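Following: one structure in structure tokens, then a few remarks.
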Amino acid sequence: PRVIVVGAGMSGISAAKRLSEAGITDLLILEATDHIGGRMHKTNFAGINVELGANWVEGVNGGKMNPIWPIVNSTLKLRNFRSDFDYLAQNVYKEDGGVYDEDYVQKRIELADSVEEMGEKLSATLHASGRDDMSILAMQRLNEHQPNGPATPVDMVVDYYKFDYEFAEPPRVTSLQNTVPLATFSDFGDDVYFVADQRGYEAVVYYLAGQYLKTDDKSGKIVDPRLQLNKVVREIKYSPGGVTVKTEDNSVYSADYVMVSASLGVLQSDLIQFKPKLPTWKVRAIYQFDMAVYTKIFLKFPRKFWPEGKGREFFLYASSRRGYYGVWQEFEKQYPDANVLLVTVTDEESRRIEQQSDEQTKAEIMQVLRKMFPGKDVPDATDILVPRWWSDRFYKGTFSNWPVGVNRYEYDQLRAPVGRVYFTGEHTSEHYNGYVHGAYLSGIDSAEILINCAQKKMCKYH
Amino acid sequence: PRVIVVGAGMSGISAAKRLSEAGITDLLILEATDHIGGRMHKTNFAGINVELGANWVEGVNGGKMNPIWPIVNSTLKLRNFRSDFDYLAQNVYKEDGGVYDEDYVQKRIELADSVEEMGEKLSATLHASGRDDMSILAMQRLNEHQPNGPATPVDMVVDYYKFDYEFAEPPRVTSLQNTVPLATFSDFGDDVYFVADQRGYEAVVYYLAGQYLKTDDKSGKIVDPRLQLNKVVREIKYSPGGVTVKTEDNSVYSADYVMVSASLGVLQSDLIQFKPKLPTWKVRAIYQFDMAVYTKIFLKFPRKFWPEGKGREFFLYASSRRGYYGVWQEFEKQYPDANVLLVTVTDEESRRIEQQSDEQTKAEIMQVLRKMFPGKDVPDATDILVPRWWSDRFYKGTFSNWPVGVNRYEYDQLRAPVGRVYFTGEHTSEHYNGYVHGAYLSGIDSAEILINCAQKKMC
Ligand SMILES: [C][N][C][C][C][N][C][C][C][N][C][C][C]([O])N1=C2C(=O)[N]C(=O)N=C2N([C][C]([O])[C]([O])[C]([O])[C]OP([O])(=O)OP([O])(=O)O[C][C]2O[C](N3[C]=NC4=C3N=[C]N=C4[N])[C]([O])[C]2[O])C2=[C]C([C])=C([C])[C]=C21
Ligand SMILES: [C][N][C][C][C][N][C][C][C][N][C][C][C]([O])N1=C2C(=O)[N]C(=O)N=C2N([C][C]([O])[C]([O])[C]([O])[C]OP([O])(=O)OP([O])(=O)O[C][C]2O[C](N3[C]=NC4=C3N=[C]N=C4[N])[C]([O])[C]2[O])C2=[C]C([C])=C([C])[C]=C21
Ligand SMILES: *[C@@H]1O[C@H](CO)[C@@H](O[C@@H]2O[C@H](CO)[C@@H](O)[C@H](O)[C@H]2NC(C)=O)[C@H](O)[C@H]1NC(C)=O
Ligand SMILES: *[C@@H]1O[C@H](CO)[C@@H](O[C@@H]2O[C@H](CO)[C@@H](O)[C@H](O)[C@H]2NC(C)=O)[C@H](O)[C@H]1NC(C)=O
């Protein structure tokens, strides 16, 4: 059987790998960009390679082994460090300079955590159809008995840190049932390890790809003609007998099946035309799920003016404006002596910021920093990097988030195949949507469904 | 039967009236503030009375008569004017100076309208159970084929004016099925009339109360001992046989039933303790619904510097920060010669602003106006009025809003009594939650439900 796989991110390379394993080697992987890895991709910033996209292996040291861990931590030995969030209470800055009293902050954190735990108990009891779901915010109101969730500067940045920094949209839009507790953590462990290796987290993808695609003996570059980069799929025609795939440069290919790995945001943007048009139930499923955006803004300074030391890696800015340049990370371990800082924003701020100049964003950040370190002579950043994933047509966002409103059956419709057209990608991960491991696993799962149809003549979906 | 009514806002006065009409006159209305009317309430600003709460009779000129209209337009003849939003396209200001090209804006408005219309068609097809409901944002994504809804400053402000200015929360939190289209307009008509009468929109409530509560023949003030102001209820105990209600000043009252009309926000806050505790099903429905906040910031200036004239009443500021001081109104017709402007914000901005000083808010607003009217010498406002409804423990918000996730059945649980504890108010209105007419009809309905149970034993 010949199979075309659209996209060479983690799930597409992962799917083709699984297919190869089942003996389906008549493969054609069409990648829009000039490289593989997709949302796992590094870039040079001021002399160091930093990750534009995924940066952590999330879910480690738990009851089951996150499949991404061994590859990262053993097979490849990518440099990495366990993130420690235990000292946040000593690191929350007031909108107007200096940090808040630690004990005061630890209490607010402890309360936030208790509400969330109460939320996990409620979640376990909800009807599996998702029909009784509610937003994380509704759960907060219920447990705090207030007509609003966190609303003071400190409780709001603690909330953002707890939720938006993980999911990229606010608790009020997010499905409780599908995120609290989060399977990634329940199954794989509460820890997270930040990859900071010149080779990039994407090395995991090149590794997997190398397990079945031919590579150059001296350079090790993949040279297998089954991988074709710079090939943007623009149309997929499918029928009872097969599928035809056309790229922007006018190439046309034929296969027995096609496996689509492009992000949810790509699917929501109509970059790829389906012929015939996808069924309405499929279309609605696509639009109802959320494609979030998480912007890692890197900054480079001529000198250091923030604290370093035990518990200093992560720090928060308690703005009275929710989500305004709130979550900071300093790199004493990852990029020692580089004088870089990373402030993370998402959702509304991400969209605003992608639409204006980096110079304007830098100036906004400089006022924040000077307000945070009033006693320091804070020098202007000499370099800034604003990743624009939402504006990039091959991504249209950073990762999916399960919103209140999408039920179990609707999520299955999002994953479901349409004729000979199969879907894969993090947004099709049953329990790990939004993650690298979810992409990896979704690739295997989608391939297996295809293998069943193709090899075992089992073509019915659910 | 003796019945205690908590709250003398529109629904409380409405329910007591309906009860009285059924002959249930042994009533005791306990109101927290020193006056009746609740969310319909005026105040003096700049030597003139403006509305801190509701200001429009919404849904007029349609297939059915909005019950409030005749009271306002005929019985009391409160002074009022139909709002015309037809010229918005000429009045959308750029973040940094002047208005946008009118044709460009009109087309953005049209796309927005068209998307909503398609949303209306879609909404009609969803199932009653609510199983296929989605947020308005999800509908916009689906109808426009994008991974996001309106996202440029202009599109965002148009979006904010069309939804948030009506519902006070963003489309992404809002239930499509239960707000688009909206019954209020579908039933009563598309127009809205702005009440600007010194007696206040609250006069409607006073008129209704005077139809059954005693009033002094000279003053006209209510003097019926059945109405007690400054009574903050803090505890309601109930048993299969009756109820006891305790107020903050330590008074204790007994009755056969209690009709609770305090806002959903008050109920989500714990100001009132129920004993025993309300059952889980009740509690979940309470916290799952939204109590929104809409803040009307009035400003007075030493002289006018904004345009007046045809289509000038309403204008938008397209900030790159969604919802930042975005919807403006000038009162050339309402308060001629007053030099007052009204800017409205909601939700996140409302909670942030209520938490800072008026001076700080004024200074933020002066920066926006100056950016809007770079050609003028804009004088600093002389006075500002920032209503703090969310902070007020007797309201904790301004009006409910229906969130994606809650279906009709769960919404109806809000209306459901618990034993002898009955509920009423805008958040219990079957199809008009969030409005003055919804509070009004809600009082009648809730009263009728208690009447059939209490008087005919049909519960
Ligand atoms: C408990 N406590 C704890 C605390 C913690 N906190 C922390 C923070 C975290 N945050 C969140 C997350 C983030 O960070 N990130 C990440 C990480 O880190 N980790 C993980 O895991 N993850 C993540 N992410 C996500 C990821 O990356 C994803 O999921 C993946 O990667 C995906 O994959 P897939 O599915 O495969 O997809 P992609 O890559 O996209 O691929 C696809 C492909 O395809 C292509 N195309 C398109 N279109 C087309 C094509 N071809 C052809 N044709 C056509 N038409 C493209 O190109 C590609 O290649 C993340 C992400 C991101 C972005 C960020 C920024 C971040 C993150
Ligand atoms: C087609 N086209 C369209 C266009 C249009 N646009 C325009 C805009 C609109 N916006 C939205 C709305 C607003 O404006 N507002 C209003 C108006 O205007 N109108 C209407 O209708 N409405 C409105 N609102 C709402 C109303 O006001 C409400 O709903 C009512 O009033 C409610 O009533 P109820 O339910 O009865 O409640 P209240 O009043 O609250 O009452 C209660 C009572 O109780 C008491 N308490 C409490 N707690 C307690 C007590 N007692 C004893 N104890 C205890 N514990 C209180 O005090 C009271 O009295 C509105 C509103 C507002 C606020 C605003 C600001 C606005 C509005
Ligand atoms: C990540 O990988 C390192 C690499 O081995 C692990 O550290 C080794 O663990 C074995 C187990 O006892 C030791 O014998 C080695 O001495 C350890 N190596 C070093 C350099 O200390 C480490 O435990 C791994 N971390 C996780 C979370 O799996
Ligand atoms: C609101 O009330 C005013 C008060 O009457 C209405 O205006 C009158 O309508 C009658 C009906 O024929 C006329 O004969 C009067 O001459 C009108 N009065 C004035 C002052 O014009 C008005 O139409 C009402 N509006 C609505 C929407 O009901």
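Here chain B follows Swiss-Prot, giving residues 33-491 in order.
Recorded method is X-ray crystallography, 2.0 Å.
Here the Cβ of each residue, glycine as well, is placed from N, Cα and C on the backbone.
The FAD binding site annotation in Swiss-Prot covers B:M42, B:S43, B:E63, B:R71, B:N87, B:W88, B:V265, B:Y427, B:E458, B:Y467, B:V468 and rests on experimental evidence. Residues or ranges marked as substrate binding site in Swiss-Prot (evidence: experimental evidence): B:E90, B:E198, B:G466. Looking at Swiss-Prot, the entry for mutagenesis of B:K328 to M says: Abolishes enzymatic activity.
What Swiss-Prot annotates, mapped onto the structure for a quick look.
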| residue | record | contacts (Cβ under 8 Å, 6+ apart) |
| --- | --- | --- |
| B:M42 | FAD binding site | B:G69, B:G70, B:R71, B:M72, B:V236, B:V237, B:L240, B:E458, B:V468, B:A471, B:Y472, B:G475 |
| B:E63 | FAD binding site | B:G39, B:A40, B:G44, B:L259, B:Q260, B:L261, B:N262, B:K263 |
| B:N87 | FAD binding site | B:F226, B:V227, B:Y233, B:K328 |
| B:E90 | substrate binding site | B:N98, B:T216, B:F217, B:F220, B:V224, B:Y467, B:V468, B:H469 |
| B:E198 | substrate binding site | B:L214 |
| B:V265 | FAD binding site | B:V38, B:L62, B:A64, B:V277, B:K278, B:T279, B:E280, B:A294, B:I304 |
| B:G466 | substrate binding site | B:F199, B:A324, B:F431, B:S432, B:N433, B:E458 |
Environment of B:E90, B:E198, B:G466, the listed substrate site - residues of the same chain whose CB lies within 8 A of the CB centroid:
B:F199, B:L214, B:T216, B:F431, B:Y467
So how many other Cβ atoms are close to B:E458 (FAD binding site), meaning within 10 Å of its Cβ?
28
Using a 10 Å radius around its CB, how many other CB atoms surround B:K328 (mutagenesis position)?
20
Taking residues B:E90, B:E198, B:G466, which bind substrate in the record, the widest Cα spacing (Å, whole number):
11
In Å, how large is the greatest distance between any two Cα atoms among B:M42, B:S43, B:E63, B:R71, B:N87, B:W88, B:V265, B:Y427, B:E458, B:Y467, B:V468, the listed binders of FAD?
30
Helix, strand or coil by DSSP: which one applies to B:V265 (FAD binding site)?
strand
